[PDB]
Amino acid sequence: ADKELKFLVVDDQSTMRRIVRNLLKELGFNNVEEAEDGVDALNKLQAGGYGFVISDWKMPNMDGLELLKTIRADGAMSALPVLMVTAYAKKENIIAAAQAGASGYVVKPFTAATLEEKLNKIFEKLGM
Ligand code: BEF
Ligand SMILES: [Mn+2]
């Protein structure tokens, strides 16, 4: 994918946002911004330029399932890639996110290899 692709990394825990941003850097992506919940995320997204979202689920203000649903319903960003990265491992959580339009789903804790593989899976799917 284009190394100038702009990422928004969304999670209410700074430790996890820091993990993801550093992994992206290693993969060659330095155009990376952060958001602390789905409301903060939407404000950043509305400001423009984003080409990929990596998002937690459990967050205050607006959770990641609601964020994914909002993105997918909005005409301006309906096909924006959204990778869910979350501690929720139950099949019903994976179903709800998949059915809501998740581009992919990674369960915490995850390895560096897993994040790279699932990102690449999405790039290939979208021809990026
Ligand atoms: F809080 Be996230 F769903 F891991
Ligand atoms: Mn969380």
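Residue numbering for chain A follows Swiss-Prot, covering 2-129 in order.
Looking at the header, which is where the method is noted, we find X-ray crystallography, 2.0 Å.
The backbone N, Cα and C atoms fix where each Cβ goes, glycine too.
So that you can see what the record holds, here are the features copied from Swiss-Prot:
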- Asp12 to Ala: Abolishes magnesium binding (MUTAGEN)
- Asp13 to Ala: No effect on magnesium binding (MUTAGEN)
- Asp57 to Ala: Abolishes magnesium binding (MUTAGEN)
- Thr87 to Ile: Impairs chemotaxis; when associated with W-106 (MUTAGEN)
- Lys92 to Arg: No effect on chemotaxis (MUTAGEN)
- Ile95 to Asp, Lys or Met: Loss of CW flagellar rotational signaling activity (MUTAGEN)
- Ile95 to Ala or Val: Enhanced CW flagellar rotational signaling activity (MUTAGEN)
- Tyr106 to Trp: Impairs chemotaxis; when associated with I-87 (MUTAGEN)
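The structure, with features from Swiss-Prot marked on it.
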residue : record               : DSSP (3 states)
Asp12   : mutagenesis position : coil
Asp57   : mutagenesis position : coil
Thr87   : mutagenesis position : strand
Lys92   : mutagenesis position : helix
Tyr106  : mutagenesis position : strand
Any of the mutagenesis positions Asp13, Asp57, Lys92 with a C-beta atom under 6 A from ligand 2? Give them in order, or none.
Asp13, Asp57
Would you mind sorting out which mutagenesis positions among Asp57, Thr87, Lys92, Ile95, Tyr106 put a C-beta under 6 angstroms from ligand 1?
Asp57, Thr87
Cβ-Cβ distance under 8 Å to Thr87 (mutagenesis position), same chain, at least six residues away:
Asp57, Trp58, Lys59, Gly65, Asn94, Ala98, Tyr106, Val107, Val108, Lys109
Say we define neighbours as other CB atoms within 10 Å of the CB. Which of the mutagenesis positions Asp12, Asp13, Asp57 has the fewest?
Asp13
Counting Cβ neighbours within 10 Å across all chains shown, tell me which of the mutagenesis positions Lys92, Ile95, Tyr106 comes out on top.
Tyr106
